[PDB]
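Colleague: Okay, here's the structure, questions in a sec.
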Amino acid sequence: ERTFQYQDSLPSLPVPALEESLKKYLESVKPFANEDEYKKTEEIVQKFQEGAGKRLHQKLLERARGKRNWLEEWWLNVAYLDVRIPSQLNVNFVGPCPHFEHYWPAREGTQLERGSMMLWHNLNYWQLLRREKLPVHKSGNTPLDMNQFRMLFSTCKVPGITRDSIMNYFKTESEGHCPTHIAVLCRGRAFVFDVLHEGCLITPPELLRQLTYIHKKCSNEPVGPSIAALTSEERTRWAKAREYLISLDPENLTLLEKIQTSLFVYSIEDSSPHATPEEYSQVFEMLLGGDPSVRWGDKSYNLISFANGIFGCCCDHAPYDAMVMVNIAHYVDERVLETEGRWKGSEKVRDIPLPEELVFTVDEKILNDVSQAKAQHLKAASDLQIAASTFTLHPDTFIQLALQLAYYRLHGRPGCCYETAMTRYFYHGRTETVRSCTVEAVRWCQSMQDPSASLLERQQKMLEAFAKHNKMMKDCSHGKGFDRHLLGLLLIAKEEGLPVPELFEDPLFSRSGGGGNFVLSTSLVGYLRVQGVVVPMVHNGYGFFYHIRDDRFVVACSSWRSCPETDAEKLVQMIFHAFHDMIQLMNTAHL
Ligand SMILES: C[N+](C)(C)C[C@H](O)CC(=O)O
């Protein structure tokens, strides 16, 4: 069995029934509306269904007739490539490598040693992919889309004046040649070397020399030009700085392409985030912040190495979703466990070429842009607050409802929530929106805060909330959600220069969460001991992510300090109390 052999058999992403979608939409706005607003919205929705919507839906169906996935391109453009704000900090997702829970605790001086092995395992995974030996993901006996795995290596974003683009150079052995070099960023400089020698992958010892030549080459000297820092800028500025940097030297384009085509970017930091099984929130902060001088935000996969031998990943969210990064990070974690975090093979170091530096041609302007880029990224990042902890009836649904109660208790109002739902059952299926803030969830929350409420009432309502969410999560993953659907109708109109339907201008549309207005941006990152996070979706919002182990729940919450009403720390505390309260309500209501 080969990794991508089921791609041609995957079913097309479906288009829900118009009426079904609108009904789910109408139901979702209820928690945020009174009689009048609701009736107003209901009227708007009915006219839509009968008129414009029916026609835009018909056009959406025609689009699906010619595309195995009608959403693919639109989603990439409207959710990522078209956005102009700084993506590195505001869209990229990060995740700490959990190797410090066992064999690789935080410890100065282990940076180059562990790093050599980090590269070795990562590269073995790449080889696994290139040979299509990576196991096909399956739900029962149903194969899942594996296309996002093509975006892990040799993939990089390229800025545009109005729209960025994605460059995917990866290729399987069957498809042809694939870049075989990695790019290392250090002290504002960029080096690259071939990971192959005489046909086979270079061993850790050899990988150690390569990182040694680079580390020294710029360790006793001040930082370099830091062209990389420009990747953390507003998308248009970066696009302008790039065109310029190139106009100075036609060769600069060649260096940029070297970085873009590399299997991935390895960043060597000098900072040391406090990383321990108890406190690791700091790892998230330096992962999303850090020193822009050695980060290539446009890279789909940027492995980060700190001084205390701690590791983390920062990825461009545009080409793929977090599950691919979670998979390799976990694969490596397992490799570390089996080898007790050590290389026990040959110590020989064959005579392989030394890392070649990429010396960009710059002037006074570029250096100013570089200086500005660092300042804006660092300034913006300092406003970020991260709270990470471990807590020791589907687990995901349990956490989602607990978050609803927690937010409800902390802010005294229902929090419109976005929960990611994977739709990989379909060709190139990525995600769908699950709206956790349902009528059921709210009624349950109220009862939880209702002194006169009985235990039987509370559990009965909590259960109805679970049933509603489970169903919702199931339907959404099966392509029966409505968020992407409504987006498609809107995009059908826009693409033809037709006016924006009144449906989207409705105050309730955005109050319920539409238009990227969810106060709670969330997602389960899996069951593979790896955790990640991103910044909130709105200034007065929260970012809440988590992963589930058979013995604990691990969460990571983000919030903006500049916003006085939110506090990531207190929310995490609140959800833990919510977990507890929900526990008692289940054990007590045992009879
Ligand atoms: C950050 N968040 C949850 C809003 C988006 C997800 O990470 C990806 C998605 O749902 O497409």
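All residue numbers given for chain A refer to Swiss-Prot; the residues shown span 11-402, 414-612 in order.
Determined by X-ray crystallography, 2.2 Å, according to the entry header.
For all residues, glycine too, the Cβ spot is worked out from N, Cα and C.
Here the residue is the original one, while Swiss-Prot reports the published mutagenesis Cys323 to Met with the comment Increases activity with octanoyl-CoA. What Swiss-Prot records for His327 is active site, proton acceptor, and it gives experimental evidence as the kind of evidence. Quoted from Swiss-Prot, the note on mutagenesis experiment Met335 to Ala is: Slightly decreases activity with octanoyl-CoA. A mutagenesis experiment is reported in Swiss-Prot for this position, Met335 to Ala, and the note states: Strongly decreases activity with octanoyl-CoA. The (R)-carnitine binding site annotation in Swiss-Prot covers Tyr439, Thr441, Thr452. The mutagenesis experiment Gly553 to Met is recorded by Swiss-Prot, whose note states: Loss of activity with octanoyl-CoA and myristoyl-CoA.
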Colleague: Measure the gap for me: Cα of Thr402 to Cα of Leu414, whole Å, across the 11 residues nobody built.
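Modeller: Between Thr402 and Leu414, the Cα atoms are separated by 17 Å.
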Colleague: Among the mutagenesis positions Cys323, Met335, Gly553, which have a Cβ atom lying under 6 Å from any atom of ligand 1?
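Modeller: Cβ under 6 Å from ligand 1: none.
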Colleague: In terms of DSSP three-state secondary structure, what is the assignment for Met335 (mutagenesis position)?
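Modeller: DSSP assigns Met335 (mutagenesis position) to helix.
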Colleague: Between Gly553 (mutagenesis position) and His327 (active site, proton acceptor), what C-alpha distance do you get in Å?
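Modeller: About 12 Å separate the Cα atoms of these two residues.
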Colleague: Can you give the largest Cα to Cα distance in Å, as a whole number, for the residues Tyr439, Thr441, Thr452 that bind (R)-carnitine in the record?
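Modeller: Greatest Cα separation within the listed binding residues comes to 11 Å.
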Colleague: Which one is closest to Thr441 ((R)-carnitine binding site) in space, judged by CA to CA distance, out of the recorded positions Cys323, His327, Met335?
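Modeller: Its closest listed neighbour, by Cα, is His327.
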Colleague: Here's one to test understanding: among the recorded positions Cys323, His327, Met335, whose C-alpha is closest in space to the C-alpha of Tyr439 ((R)-carnitine binding site)?
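Modeller: Result: the closest of the recorded positions to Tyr439 ((R)-carnitine binding site) is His327.
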Colleague: Between the Cα atoms of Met335 (mutagenesis position) and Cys323 (mutagenesis position), what distance do you get, rounded to the nearest Å?
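Modeller: Distance (Cα to Cα, whole Å): 8 Å.
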Colleague: Inside 8 A of the center formed by the CB atoms of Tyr439, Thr441, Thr452, which other residues of the chain have their CB, for the recorded (R)-carnitine site?
Modeller: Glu440, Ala442, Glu453, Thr454, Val455, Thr543, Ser544
Colleague: Looking at Cβ-Cβ distances, which residues of the chain lie under 8 angstroms from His327 (active site, proton acceptor) while being 6 or more apart from it?
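Modeller: Same-chain residues close to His327 (active site, proton acceptor) (Cβ under 8 Å, separated by 6 or more) are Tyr90, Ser97, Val101, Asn102, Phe103, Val555.
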Colleague: In whole Å, how far does the CA atom of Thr452 ((R)-carnitine binding site) lie from that of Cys323 (mutagenesis position)?
Modeller: 21
